[PDB]
Amino acid sequence: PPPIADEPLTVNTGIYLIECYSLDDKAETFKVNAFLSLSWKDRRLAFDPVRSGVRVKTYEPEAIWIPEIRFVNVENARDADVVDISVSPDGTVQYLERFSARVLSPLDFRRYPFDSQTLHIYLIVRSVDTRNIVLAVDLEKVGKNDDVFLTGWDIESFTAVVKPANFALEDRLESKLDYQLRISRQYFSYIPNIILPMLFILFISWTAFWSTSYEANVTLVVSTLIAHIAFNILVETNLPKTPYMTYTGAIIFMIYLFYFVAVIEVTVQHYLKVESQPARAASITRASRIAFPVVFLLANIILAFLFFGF
Amino acid sequence: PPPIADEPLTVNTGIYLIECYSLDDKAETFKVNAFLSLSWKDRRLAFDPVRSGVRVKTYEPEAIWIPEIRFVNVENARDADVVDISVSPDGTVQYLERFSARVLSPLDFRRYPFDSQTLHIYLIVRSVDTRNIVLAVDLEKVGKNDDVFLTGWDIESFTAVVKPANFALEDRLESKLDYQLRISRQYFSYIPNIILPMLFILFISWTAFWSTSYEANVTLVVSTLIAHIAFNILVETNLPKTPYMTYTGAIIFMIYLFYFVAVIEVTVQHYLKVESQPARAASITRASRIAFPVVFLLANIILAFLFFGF
Amino acid sequence: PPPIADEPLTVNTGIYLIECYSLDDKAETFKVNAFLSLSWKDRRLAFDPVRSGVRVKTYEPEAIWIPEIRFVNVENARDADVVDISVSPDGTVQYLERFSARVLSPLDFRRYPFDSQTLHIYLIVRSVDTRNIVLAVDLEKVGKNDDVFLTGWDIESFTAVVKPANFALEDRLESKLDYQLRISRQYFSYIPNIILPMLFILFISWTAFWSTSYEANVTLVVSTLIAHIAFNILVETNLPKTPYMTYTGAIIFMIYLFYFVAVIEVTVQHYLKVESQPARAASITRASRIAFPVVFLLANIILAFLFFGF
Amino acid sequence: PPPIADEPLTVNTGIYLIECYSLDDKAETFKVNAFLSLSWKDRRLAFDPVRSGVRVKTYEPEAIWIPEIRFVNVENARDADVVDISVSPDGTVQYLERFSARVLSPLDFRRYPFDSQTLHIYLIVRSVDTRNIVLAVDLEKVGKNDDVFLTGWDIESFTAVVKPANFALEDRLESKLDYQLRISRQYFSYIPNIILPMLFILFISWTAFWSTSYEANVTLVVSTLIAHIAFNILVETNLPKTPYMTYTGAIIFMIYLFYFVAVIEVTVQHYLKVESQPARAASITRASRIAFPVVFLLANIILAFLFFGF
Amino acid sequence: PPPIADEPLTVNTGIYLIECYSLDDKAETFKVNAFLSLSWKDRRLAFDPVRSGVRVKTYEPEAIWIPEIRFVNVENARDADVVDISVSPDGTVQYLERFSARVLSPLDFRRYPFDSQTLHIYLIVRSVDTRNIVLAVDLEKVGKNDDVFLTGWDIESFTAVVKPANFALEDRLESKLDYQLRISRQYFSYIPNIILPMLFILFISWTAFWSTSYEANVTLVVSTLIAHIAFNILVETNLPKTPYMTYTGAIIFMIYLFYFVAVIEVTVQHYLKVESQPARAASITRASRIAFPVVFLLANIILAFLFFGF
Ligand SMILES: [Zn+2]
Ligand SMILES: [Zn+2]
Ligand SMILES: [Zn+2]
């Protein structure tokens, strides 16, 4: 029984994030539990303050006509249990629920460990004979407690795009709003646990420049290369199949090279020291000692700049 | 109370994919959330526009007779919540729901990382005394937003086979339609993370052709063969027990050989250098240096062609 | 309100497998989506064809008395949504649902990768004052499309045991039927990915018979033994804790031995070549070169026969 | 509307395990699907056999007063769907459901792989004005088919403690019963797959007593120690964070030592063979050859006894 | 229909933890199953003991007005099934449910393995026209059986903050209480399985001070550094991305250094023993033998103190 209007009836939305959790980098989803605040004039149940009852009148959902606010990017039906409904006398309805859905928003691992993100919640609303425009009431959208969690992420700001998007979808205009959650990652644990460890093994790799034993230079560079895959794999796991390149996928892959040419050198400093020409051997070996760290540190500046500095 | 007809009553279907996600290569399933649009003439509730009410009349599902449209390939009952029902005066009924099921469609990993796929959604409909033919209404089948996701897959086209398939099933004809989702994979992350790494280790393997130390030739070829299993295993994991052969299962397996005859060579260049005949040793070793990469690159041309080029 | 009979009322069952999927070797369960066809004479709603209505009369589930057909081996309540109900005039009722349950049937990994299986679905039915015998109507049991999936399994036949099993269970006889799904595995992917790889490493292991370097004979046999665990572990994972012995658990375990006595030999061809008695060393080493492959190939014939040939 | 009594009304319980599965060693839970049989005299619906109807009268749950039997140790609300309700004329009610809950019972990994366990199901019942004692009716508790599964566990006996426990809980006595499921593990797969493999690597470790090459004695003892962690880690995984000590956590940890003093010896048999005193070297090395296996086999007798023999 | 009051109606709460389980260090959540006890004077259904019925009168939830007690930090709607409702004659209502929700409380891994924690449960309550203050009734808050589980955690105390927090939230004051669960970890399994094993490998690392073979000093220090990553990784896994530093993240990271300067030394005791100056070599090497263990044991006193002793 939709409220007999004279024009597109506007419905007034808001979202108070009570809880944030389970942001899943692989699945590109997160889980939110929040308030959903709605309101609209249904003059059709305006009601004589003095003549009866009190200031505001409470209803159950079945009584009143309520607009179907479906979320757009959601695994399943959003799990909202209802909070209160209060009709003003001007037939203005005050609705409040408290849902929990898991939300499908995409992420940009281009700067993987040092990445900031922007999440989205949607809310469409399909029309019947009266159109529905949705729109944001900002006193009920300050939604986000002084408690919101989201492990391993610093939470920057919860806002929304005042102007809705009115589509036509199947001979019935719908109206969709954009609620925005901005977060930066707490890169850090990414250092003592990945970044540094990964580097260390790489240095020991090329300990093999100040050595001459092949057996202990392969027992050297090879043994560490194994370890690097242990990281490449550790990392590749908590991360989806990007069709593009990650920052650390980059340096992690750039690394694979420095092990190759490293192994190349130790290898040459052999078919070039068994050929009686150690003139050249401890010439090259002596050189690599510099080339390598420089080319590297150079490539990181080159690489790093390429990603953040552009 | 099914609508009294004169012939097989046609029901008119459509599907607007709102969401695609969780394509599971191992399980050969995916998850879709979409609109389901139905329609049919139930002259039995035609209704005098002028004489009463308005243009189109809204019903709840319990009122009208609605045809049971079950999906054919689905884990469980399809999770449809209903959107709107609108009856035309000519007794023409307009139905819309918005379901989410997980769908069991098979995949062909014959060209694994470089494979394109074709998914299916079905919709049978069993008859009573009047027969039901289903059929596609293509204005409601353009279904697939400008947003459809499906991580790590490029989505090519969502169409449907206009002609239904009318079975006899248990002394009651059913009618089944075929909705078709065509996708190609985003092979790519499969390169810096699998394809290349896998190759690199293989090359270092046969660094041991320009070497003479057995200890460092086993510390060599053996240490890398281990790593190859690390990949063979990484890959075998995100992939089901194909009764046929994958492309990368192929090359991954072809590889195992090049490590064998590699180890064979290093082994021979020993019971053939301890037998005082290094005439032959650094003859063979000198040879392998060429045989190997060639036979390989040859075998990949041979292999590759065999899969894609046919 | 159960149908007033003169003897045990027979209910007539059938199952049309629409979908098969998610066979879980570890959990020993699978998931089926199929038709469930029932029928019985409830003379109590026989109905004068001419005198009223038509040939067959349609009912909703609440109207008629329907027999409770519970499945015996199921995680949870079977998820059946209903298809059609049609009463013949002789008071003969025609019932059809389309359930999806996950089914707990056990498997015999005695021939693991080369194993055929036999799955079960049950259907008991508890009596009240009239007994219920169930029984199979074979036109509705040809159930199994020309499409049934079940990844990595060849599907052999879907039949059923005509004679039911009438128990006494708690002062009320129940009646249980046995629907039988026979499948053989698509062993194959088990070869390029497990069987062969596993063998190769074993051969390279004993490359160390044509070698004399201990360092490269341990860097040899040891480095490969690691790899074998990689497989032993890979395999032990997609497989439950059998109280009995698997075929490949067998050969996988028989293998562990050939690495031991292998390492034993390399070890002895050392405290027996450092003891100045290489008379014996390259006598043993020379021997092992034959003993090993033979004892093995012998043990596999012995082993293989023991499992399949008996 | 609870049955007007003269004393604490006794309710008579029973449980027929139809299915057992998903015992989770880490989570210390399992999943059961079983019958729940209840009964009590509600004289309030006694009913004149002759004067009307028949022997026993069937009700739906809404009609009769039924006692709330909540299970005590359960993740969520127990998922019971109802089977039959039959009232005797003496107003004696016969209730049957068939629930499936996942149950939280603790385990004692003190003898980990060789451990027998005892599981628990509870059933409290809170009173109103008449008290409720629960109690067991043992013809309906023989519950446990000739089919109950529970992978990798031998099932010993399903009994129950006849005497309930009547608490006071919040100014209302509740009554709790204890249903007991006793199981021993199928240790076995724990041998070819953990126990033996683990030992083997340990022996090869100390192959390095009959050797003199440091490079091949570290390439020896070190290479195997790695493998041991591979097991320590494999094992630690399928097992929770015991605040106490496991049996295999013990021997697995005792092992770590024999690798240490092993490495110690090889290390000493070096700064004691580079110090020109091989008088002592192949004296110690010669000794270790015995000390080690003995101390070990001794420590296992010591250890093993400590756990099982006490 | 809320109870007509003269002032802010106080609602009286309590929680009897029946079950604790699934505390998830990564996710920072846990799962509780407990009683929720409420009460308030609704003089509006006070009721003449003598004049009718009995001492206390039982209602179903639909009859009475009940206050919406939502939990503040919860993944989803709290899964409460209801226990009993009893109205006193003074119109005092006695409510009891038994919910199970999973609860989102944060943890402080600053002293990781040796960390005590404090969990929280909340309960807000939004007002209408009469305000609601919540408050704690301590006879129903002794909640926590003599059975509460929580694997790998010693449970210290379940209390609550008597004074509620009355917010203004969206032109309606809500009232929130704080239920407090204090737990310390059962660090211990953290020793035979992490702490010790991790130390051992570190000592063997620097076995390479009493050695001179580079090949066996890299086959030494390098082979163990690999193992250390095996732990660094094992540990980093059961632990979230702390924006701060863990205690063991500390020592685990401090360790990485002692392997570096260790490898540095072995490396120098080479380009300083190939330079004919073993004057210095077995001077340094002789020194490290002390420096290392001391600096370490010193740094742990330094480190340890820094964390616990402050
Ligand atoms: Zn259109
Ligand atoms: Zn060596
Ligand atoms: Zn009283």
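To match Swiss-Prot, the residue numbers of chain E are left as they are there, and the shown ones run 50-359.
Cβ coordinates are placed from backbone N, Cα and C, and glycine is handled just like the others.
Listed in Swiss-Prot for this protein:
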{"type": "MUTAGEN", "residues": "E:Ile244 to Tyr", "note": "Marked gain of function, with a ten-fold shift of the proton dose-response curve towards lower concentrations"}
{"type": "MUTAGEN", "residues": "E:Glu264 to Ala", "note": "Decreases cation selectivity. Decreases the binding affinity of TEA and TBA. Nearly abolishes block by Cd(2+)"}
{"type": "MUTAGEN", "residues": "E:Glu264 to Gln or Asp", "note": "Decreases binding affinity of TBA"}
{"type": "MUTAGEN", "residues": "E:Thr268 to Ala", "note": "Increases the binding affinity of TBA. Weakens block by Cd(2+)"}
{"type": "MUTAGEN", "residues": "E:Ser272 to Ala", "note": "Increases the binding affinity of TBA"}
{"type": "MUTAGEN", "residues": "E:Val284 to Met", "note": "Displays an increased sensitivity to propofol but not to desflurane"}
{"type": "MUTAGEN", "residues": "E:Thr297 to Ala", "note": "Marked gain of function, with a ten-fold shift of the proton dose-response curve towards lower concentrations. Also shows slower apparent rate constants for activation and deactivation. Displays an increased sensitivity to propofol but a decreased sensitivity to desflurane"}
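Structure coloured by features recorded in Swiss-Prot.
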| residue | record | Cβ contacts under 8 Å, 6 or more apart |
| --- | --- | --- |
| E:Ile244 | mutagenesis position | E:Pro162 |
| E:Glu264 | mutagenesis position | none |
| E:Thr268 | mutagenesis position | none |
| E:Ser272 | mutagenesis position | none |
| E:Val284 | mutagenesis position | E:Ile243, E:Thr297, E:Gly298, E:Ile301 |
Subset of E:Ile244, E:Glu264, E:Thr268, E:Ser272, E:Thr297 (mutagenesis positions) with C-beta under 8 Å from chain D: E:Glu264, E:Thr268, E:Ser272
Quick one: give me the count of other CB atoms within 10 A of the CB of E:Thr297 (mutagenesis position). 24
Within the set E:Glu264, E:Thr268, E:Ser272, E:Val284, which mutagenesis positions show a CB-to-ligand 2 distance under 6 A? E:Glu264
Using DSSP with the three-state reduction, classify E:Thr297 (mutagenesis position) as helix, strand or coil. helix
